Every structure is written in C-alpha cells, then in structure tokens.
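Read the structure below first, then the notes.
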Amino acid sequence: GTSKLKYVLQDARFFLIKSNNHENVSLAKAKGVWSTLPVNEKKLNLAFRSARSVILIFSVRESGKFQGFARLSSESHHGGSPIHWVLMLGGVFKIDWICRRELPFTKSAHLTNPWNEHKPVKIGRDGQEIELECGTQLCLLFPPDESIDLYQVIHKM
C-alpha cells in the first residue's frame, strides 16, 4: 500500500541529491548516512528544523535514474567514524531510507520543478529543492520497496 508513504510525505520538503558515483549511494544505503558540501549542509539543517520530513532523492550522475529516497533523521554532526566516500565535506546526516529502488528518468518526464525554472525534475544541481507537489508525485512514481516498514519512520515525525 501507499498510505503510510503518503503520510510520511505530507507537508515534507524535498531535495535533489546528485552523486558522482554509485559507491557513495551504496555506502549511504548500507550505513544510513549522507554528507554534502557546506552550502547544502546549511540548507538541509535549516530544512530539518522547518518541516515534519525532509526527503533526499538520490541520482547518480550519468546513470539516467534516481536510486531511491530517504528521510533526514538528524541535523548534521561531526566526530563519527570516518566514512570512506569516493571523492572539504561537512558533517554527517543520519537518514532513514524510504525506498531503495531505482526510477528511470523516462518515467518522470511529465514532472517539472517550479524551483528550477520548470525544468524536468531530473535536472538540477546537487541540493536543489523540489517543490512539494512535484516532489510528492516523484516519490510516488518509485516502485514500492516492500523491504521497508514505514511504521518506524512515522514515529520519528
């Protein structure tokens, strides 16, 4: 079903995350963490305090797909075990995956982002905010991820 997913996405904010390689998204999916450049880190920390859910939607450059989406569960923090990213970085955000399934860009061609000049939602710099309606519809396009139980996500809201 899609009802708990819709509940998590209610009044959420959405951000496009662009990774230069699959290895970093694999690490993020395995460890439940993300790190970004300080300009985006400041934006995400502000968003985390502002909305019931902040959703990161991941795309590996040149892949032609999104690789899933996750919800911030913390503001960024420093002083953890160093993550072996394949690259100046900021803190580490904890994230809870909502969908680890991929979505090809061909399926999102009807969705444009008003915060990026109404360009197709696949287009955007790392950290580009996606307006609520576009972001909700994009997340709902992904194949359901039956490995994830959103009961655990919901109580953190």
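Residue positions begin at 1 at the first shown residue.
We read in the header that X-ray crystallography, 1.3 Å was used to get this structure.
Placed from the backbone N, Cα and C atoms, the Cβ positions cover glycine too.
Long-range C-beta contacts of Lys18 (mutagenesis position), restricted to its own chain and to partners at least six residues apart, with a cutoff below 8 Å, comprise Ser59, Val60, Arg61, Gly124, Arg125, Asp126. For the published mutagenesis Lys18 to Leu (Swiss-Prot position 361), Swiss-Prot gives the following note: Does not affect ability to influence alternative splice site selection.
When secondary structure is read from DSSP and collapsed to three states, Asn20 (RNA binding site) falls in the coil class. Listed in sequence order, the residues of the same chain lying 6 or more apart from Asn20 (RNA binding site) and placing their CB within less than 8 Å of its CB are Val60, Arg61, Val86. What Swiss-Prot records for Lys18, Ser19, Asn20, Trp34, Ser35, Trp85, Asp126 is RNA binding site, and it gives experimental evidence as the kind of evidence.
When other Cβ atoms within 10 Å of the Cβ of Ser19 (mutagenesis position) are tallied across all protein chains shown, the result is 22. In Swiss-Prot, a mutagenesis experiment is listed as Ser19 to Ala (Swiss-Prot position 362), annotated with the note Does not affect ability to influence alternative splice site selection.
Within the same chain, residues at least 6 positions away in sequence whose Cβ sits under 8 Å from that of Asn24 (mutagenesis position) are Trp85, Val86. Quoted from Swiss-Prot, the note on the mutagenesis of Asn24 to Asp (Swiss-Prot position 367) is: Abolished binding to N6-methyladenosine (m6A)-containing RNAs.
Here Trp34 (mutagenesis position) comes close to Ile17, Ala28, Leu56, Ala70, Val92, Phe93, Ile95: these same-chain residues lie at least six apart in sequence, with C-beta atoms under 8 angstroms from its C-beta. Annotation of the published mutagenesis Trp34 to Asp (Swiss-Prot position 377) in Swiss-Prot: Abolishes RNA-binding and ability to influence alternative splice site selection; the original residue is retained in the structure shown.
Around the Cβ of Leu37 (mutagenesis position), the same chain contributes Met88, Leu89, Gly90, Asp126, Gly127, each under 8 angstroms and 6 or more positions distant in sequence. In three-state terms derived from DSSP, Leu37 (mutagenesis position) belongs to neither a helical nor a strand segment and is classed as coil. Among the mutagenesis results in Swiss-Prot, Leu37 to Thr (Swiss-Prot position 380) has the note: Reduced binding to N6-methyladenosine (m6A)-containing RNAs. The residue drawn here is the original one.
If you take the C-beta of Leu44 (mutagenesis position) and look for same-chain residues 6 or more apart in sequence within under 8 angstroms, you find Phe15, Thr36, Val54, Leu72, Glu75, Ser76, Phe93, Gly127. In Swiss-Prot, a published mutagenesis experiment is listed as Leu44 to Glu (Swiss-Prot position 387), annotated Does not affect ability to influence alternative splice site selection.
The DSSP secondary structure for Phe66 (mutagenesis position) is strand. Under mutagenesis, Swiss-Prot gives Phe66 to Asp (Swiss-Prot position 409) with this note: Abolishes RNA-binding and ability to influence alternative splice site selection.
Counting every protein chain shown, 5 other Cβ atoms lie within 10 Å of the Cβ of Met88 (mutagenesis position). What Swiss-Prot says about the mutagenesis result for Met88 to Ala (Swiss-Prot position 438) is this: Reduced binding to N6-methyladenosine (m6A)-containing RNAs.
Experimental mutagenesis at this site is recorded by Swiss-Prot as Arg125 to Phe (Swiss-Prot position 475), annotated: Reduced binding affinity for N6-methyladenosine (m6A)-containing RNAs by 9-fold. In the three-state DSSP scheme, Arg125 (mutagenesis position) falls into the coil class.
Per Swiss-Prot, mutagenesis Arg125 to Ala (Swiss-Prot position 475) is noted as: Reduced binding affinity for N6-methyladenosine (m6A)-containing RNAs by 100-fold.
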State, in Å as a whole number, the widest CA to CA span among the RNA-binding residues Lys18, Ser19, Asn20, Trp34, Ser35, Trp85, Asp126 given in the record. 16
Densest Cβ environment (other Cβ within 10 Å) across the recorded positions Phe66, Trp85 belongs to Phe66
Unmodelled segment of 7 residues: Cα separation of flanking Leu87 and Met88 in Å: 10
